[PDB]
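See below for the structure under consideration.
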Amino acid sequence: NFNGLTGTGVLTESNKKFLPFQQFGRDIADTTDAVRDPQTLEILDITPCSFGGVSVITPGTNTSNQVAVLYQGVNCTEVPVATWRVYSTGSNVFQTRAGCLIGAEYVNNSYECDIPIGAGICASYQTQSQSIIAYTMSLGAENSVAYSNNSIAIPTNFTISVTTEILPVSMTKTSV
Amino acid sequence: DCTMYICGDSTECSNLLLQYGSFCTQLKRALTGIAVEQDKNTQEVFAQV
Amino acid sequence: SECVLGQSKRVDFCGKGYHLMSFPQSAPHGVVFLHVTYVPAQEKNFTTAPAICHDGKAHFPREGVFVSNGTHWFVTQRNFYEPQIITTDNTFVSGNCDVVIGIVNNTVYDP
Amino acid sequence: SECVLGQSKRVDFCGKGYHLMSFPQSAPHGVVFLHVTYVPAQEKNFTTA
Amino acid sequence: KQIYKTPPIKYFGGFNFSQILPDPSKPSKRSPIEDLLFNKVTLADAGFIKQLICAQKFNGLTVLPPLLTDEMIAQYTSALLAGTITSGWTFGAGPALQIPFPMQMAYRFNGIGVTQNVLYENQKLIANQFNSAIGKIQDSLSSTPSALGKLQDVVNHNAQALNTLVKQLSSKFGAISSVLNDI
Ligand SMILES: *[C@@H]1O[C@H](CO)[C@@H](O[C@@H]2O[C@H](CO)[C@@H](O[C@@H]3O[C@H](CO)[C@@H](O)[C@H](O)[C@@H]3O)[C@H](O)[C@H]2NC(C)=O)[C@H](O)[C@H]1NC(C)=O
Ligand SMILES: *[C@@H]1O[C@H](CO)[C@@H](O[C@@H]2O[C@H](CO)[C@@H](O[C@@H]3O[C@H](CO)[C@@H](O)[C@H](O)[C@@H]3O)[C@H](O)[C@H]2NC(C)=O)[C@H](O)[C@H]1NC(C)=O
Ligand SMILES: *[C@@H]1O[C@H](CO)[C@@H](O[C@@H]2O[C@H](CO)[C@@H](O[C@@H]3O[C@H](CO)[C@@H](O)[C@H](O)[C@@H]3O)[C@H](O)[C@H]2NC(C)=O)[C@H](O)[C@H]1NC(C)=O
Ligand SMILES: *[C@@H]1O[C@H](CO)[C@@H](O[C@@H]2O[C@H](CO)[C@@H](O)[C@H](O)[C@H]2NC(C)=O)[C@H](O)[C@H]1NC(C)=O
Ligand SMILES: *[C@@H]1O[C@H](CO)[C@@H](O[C@@H]2O[C@H](CO)[C@@H](O)[C@H](O)[C@H]2NC(C)=O)[C@H](O)[C@H]1NC(C)=O
Ligand SMILES: *[C@@H]1O[C@H](CO)[C@@H](O[C@@H]2O[C@H](CO)[C@@H](O)[C@H](O)[C@H]2NC(C)=O)[C@H](O)[C@H]1NC(C)=O
Ligand SMILES: *[C@@H]1O[C@H](CO)[C@@H](O[C@@H]2O[C@H](CO)[C@@H](O)[C@H](O)[C@H]2NC(C)=O)[C@H](O)[C@H]1NC(C)=O
Ligand SMILES: *[C@@H]1O[C@H](CO)[C@@H](O)[C@H](O)[C@H]1NC(C)=O
Ligand SMILES: *[C@@H]1O[C@H](CO)[C@@H](O)[C@H](O)[C@H]1NC(C)=O
Ligand SMILES: *[C@@H]1O[C@H](CO)[C@@H](O)[C@H](O)[C@H]1NC(C)=O
């Protein structure tokens, strides 16, 4: 409550210049990012507290009920937990480029993506005995070819296949 | 012309309109983009030779 | 318009492979296609040379490639194994057997 | 799908001229193509029937 | 479907593909032209975690990261390049079939109404022209004033929209003040 600038946040020490007449900081959207102390004449930098969004990674309710929780850009150990937070504040906490993942392991293997997460990380419900794993996306099996100055590979048999395709053509009319 | 369409000539109407932030600029930018696209469209259809 | 009423030469437009036909079916607010394709299978590698020299001249195939199983040479199609004996009805002479690189020696048939 | 994986017979679709190949390259939020074409040059007129 | 890998020893009858194939020396494993393209375009916030304007967006405006990192896209591009320079276009239908490069170019001339003997007699000249064109394209891309107009524009438009949205906060809208706290 500096002189009436009622607010909430964290106060740190800044290296701003703040010529003697100047005593407030400002930027876009009229946010006071710095302030001069009324008594000791020390400059302080104001930063908003930690905040973010959460996401729930679950398989279908038919298959099971275990879930995992992803916090958006928190860097885990920095402020993972300050009711709903009964998840041991642990149990294989993993860190990714998108945030903090709680409730999943990290297998060194590679499979096809099931539930996209972000930055080349997926999750699934594989059976080791039931758990939620968070592997790395696999682009497919690597294959080699044997280019040479004199070599051809001509097929000797064939196959006839049928492939379906679905396209919308129109939508329901309406009047108001 | 937004400021002339909304307010004819009275200055206090303009003073009140400035309290609404940057709404005229968005419309002007969109209309200019539409005009430039319209000018460009009739070029690659014909100017092939 | 393009696939049902005629073959389509666009790659990966109607089905994964060489397109053959199509059949339409109706559906609530939609259409369903049944693209019928043609995919080669099974393989076998061989030895090749871009041209055949007979006597101071080249011999390029009319339509196909030169394939040798180890002793003899044949002409074949590009998508199904079908060797044939080299004759004068599969080759057209163009050159003097000095500029092409990789041309091997062999004899052709005169009917 | 049409130019990288096979020759294209559409006129003035992949490059100005008779198309031969193509090579893709990535870019931030975009793709870049390197169409390789074939353009005739030099002339000589003749008589025909 | 399957990530192809380039042959160990690179030689294709005279054609010089070293300007488009990946370079193992670079940490990111990207072709020189890809490196030039990356250096040409400028970005401010790429969605990476960093706990001036990019950091100011804490009013609910967040940028989520893309699913595919810009490292496996290079793998896809390299797979496409290897498949299209080793096995021709036959890998677009079923299993890839090996074919030497001069034969592929012979097919490609045969496909536009030119008989194949032309290449088998002008191979050296054609290879020299191809190499010269590939060499010149990099200089043309580097020294041009601004050829990546479209990507730059699509990058700039979103930043402009976000800046306008953020700046819209400090407007009275007819109220006493634009601060929610003092009122
Ligand atoms: C090219 O591929 C096709 C299919 O992939 C091959 O046709 C298949 O040939 C096998 C062996 O000749 C057949 O198996 C036999 O089936 C009968 C029942 O019909 C069974 O009694 C035999 O004991 C044996 O298992 C198979 O049925 C047949 N497929 C079809 C759809 O008819 C074909 O042989 C291949 N071409 C070459 C040259 O190998
Ligand atoms: C490559 O293809 C050629 C052409 O088919 C193969 O040559 C042929 O081989 C068969 C079997 O070895 C010969 O048939 C047999 O000939 C003997 C006489 O040597 C005869 O006693 C048998 O009753 C039977 O008819 C065939 O004559 C021969 N033809 C030619 C033109 O060479 C060759 O074997 C193939 N090589 C490989 C490695 O696949
Ligand atoms: C394919 O093209 C590349 C260039 O895109 C060729 O690499 C180039 O090779 C020449 C000859 O060695 C290099 O020139 C020399 O480089 C050394 C430094 O290593 C320098 O000290 C010399 O004064 C001279 O400039 C050139 O730098 C090099 N290009 C690059 C980008 O490194 C390659 O040889 C070609 N290969 C084929 C098969 O065509
Ligand atoms: C394909 O042709 C090339 C070009 O001649 C061959 O490359 C040479 O191979 C020999 C031995 O095979 C080496 O001593 C040379 O050093 C190679 N040339 C270069 C520039 O390195 C290649 O070997 C041939 N491959 C096949 C399978 O025949
Ligand atoms: C078809 O390809 C296969 C695999 O590439 C070849 O099998 C081997 O090829 C290597 C490459 O030269 C040889 O060193 C081996 O001796 C081959 N092994 C066998 C068991 O053949 C195969 O030779 C190729 N077919 C032909 C006709 O060359
Ligand atoms: C193909 O056959 C011709 C003739 O049958 C070969 O030409 C001979 O080449 C040798 C060495 O180059 C010379 O000493 C002879 O005088 C040539 N004879 C004639 C009639 O020209 C030719 O070398 C063979 N090429 C291959 C690749 O087998
Ligand atoms: C190729 O075209 C050129 C220019 O059209 C021809 O050159 C002239 O053509 C006119 C038209 O008949 C003649 O009256 C002139 O006498 C030509 N001048 C010369 C110097 O040739 C040229 O003749 C044409 N080629 C052929 C084979 O007719
Ligand atoms: C739930 O799963 C079981 C077995 O996997 C299946 O039989 C059942 O139909 C599923 N329920 C629904 C509503 O699909
Ligand atoms: C999280 O914070 C720790 C300690 O400051 C740091 O070592 C780590 O690099 C941070 N993680 C990220 C993704 O910035
Ligand atoms: C699993 O992956 C980690 C990641 O660096 C690595 O350090 C470890 O050696 C791997 N272990 C096995 C058994 O692959």
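The residues of chain E that appear here are 786-836, 849-980 by Swiss-Prot count, in order.
In case you wondered, yes, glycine gets a Cβ from its N, Cα and C as well.
As recorded in Swiss-Prot:
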VARIANT   E:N856 to K  In strain: Omicron/BA.1
VARIANT   E:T859 to N  In strain: Lambda/C.37
VARIANT   E:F888 to L  In strain: Eta/B.1.525
VARIANT   E:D950 to N  In strain: Delta/B.1.617.2, Mu/B.1.621
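When the Cα of E:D950 (variant position) is compared against those of the variant positions E:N856, E:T859, E:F888, the shortest separation belongs to E:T859. Proximity to chain A (Cβ-Cβ distance under 8 Å) holds for the following variant positions out of E:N856, E:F888, E:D950: E:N856. Cβ contacts within 10 Å of E:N856 (variant position), excluding its own Cβ and spanning all protein chains shown: 12. For the pair E:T859 (variant position) and E:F888 (variant position), the C-alpha distance works out to 41 angstrom.
Around E:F888 (variant position), the C-beta neighbours below 8 angstroms that are at least 6 residues distant in the chain are E:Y789, E:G880, E:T881, E:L894.
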